[PDB]
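Right, one structure below, let's go through it.
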Amino acid sequence: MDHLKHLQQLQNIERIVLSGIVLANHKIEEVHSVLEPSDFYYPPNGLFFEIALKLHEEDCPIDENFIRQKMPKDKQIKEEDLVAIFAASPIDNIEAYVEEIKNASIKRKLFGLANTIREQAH
Amino acid sequence: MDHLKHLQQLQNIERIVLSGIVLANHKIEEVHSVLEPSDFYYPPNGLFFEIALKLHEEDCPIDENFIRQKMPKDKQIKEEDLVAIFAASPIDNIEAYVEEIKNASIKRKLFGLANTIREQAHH
Amino acid sequence: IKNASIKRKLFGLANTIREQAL
Amino acid sequence: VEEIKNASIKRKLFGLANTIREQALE
């Protein structure tokens with residue numbers, strides 16, 4: 001895999017984890033013990049997870065209906081990003097995927113910090 | 001400085017700058033404070049700067065994946081021009097380069113206006 | 001050094017959390 | 001002593017970051 005295929009696969013993987021939460025709401029818990037919305041590569045994936053956490057906290061089912069209805073307002077999720085999540089194929093055992101999303105996240109934070117540092121050094 | 005070499009240098013400098021932005025997506029604010037897409041010598045680099053500016057306004061990462069996803073698909077950036085940008089070495093402090101890119105843009109605008117003045121005079 | 005230190009420290013923590021995870 | 005440590009570290013971070021980038025392409 002070249003770098004491009006990896007980024008494309010991180011995006012795909014996020015969709016699959018989120019799709020699985022829609023099909024099995026209770027997993028939001030095991031996934032959240034590792035991920036925050038901030039850990040998502042594709043921002044709309046983060047806002048989706050952020051809406052789902054909020055729904056779960058109040059015991060409202062996590063589905064297409066409620067994700068849209070309670071969707072922020074000032075911030076929205078594009079139609080295609082929504083469809084692309086709902087349409088992803090749910091797999092069993094997303095432990096690996098969740099781990100790859102977290103790993104990729106730490107890598108990005110390291111990169112941001114690496115930049116900022118060599119930036120303050122002028 | 002050979003004229004050919006110079007031109008090749010301008011093209012090479014634009015990539016290194018764009019490659020630098022891909023390494024630190026935040027550097028796009030600084031670069032944009034001096035450069036518009038139309039200020040790039042090699043058009044595909046300006047087009048790239050354009051898609052990047054758009055991706056940053058949506059807080060979407062500027063990387064190989066999204067650059068290709070956000071490409072107009074009516075108009076496209078030939079793969080060789082992409083690998084050119086992504087493979088170039090991010091430098092430390094692309095300041096001078098940015099001002100160099102801006103300077104050659106101004107020169108070309110100078111030359112263009114020079115021609116319209118000459119042409120529109122020889123009625 | 002000020003914010004950078006806090007960013008390196010919190011980054012270091014998000015790191016060891018992945019191991020403390022169990 | 002002093003900021004000698006804040007060079008071994010940063011350089012440590014820069015080496016890891018560079019390692020991850022080199023391991024992503026070319």
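Going from the start of the chain as shown, residues are counted 1 onward.
This deposition comes from X-ray crystallography, 2.2 Å.
Using the three backbone atoms N, Cα and C, a Cβ is placed for every residue, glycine included.
Pulled from Swiss-Prot:
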- B:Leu4 to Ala: Still forms dodecamers (MUTAGEN)
- B:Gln8 to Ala: Forms predominantly hexamers (MUTAGEN)
- B:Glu80 to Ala: Forms predominantly hexamers (MUTAGEN)
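On the structure: features taken from Swiss-Prot.
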residue: B:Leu4; record: mutagenesis position; Cβ contacts under 8 Å, 6 or more apart: none
residue: B:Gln8; record: mutagenesis position; Cβ contacts under 8 Å, 6 or more apart: none
residue: B:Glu80; record: mutagenesis position; Cβ contacts under 8 Å, 6 or more apart: none
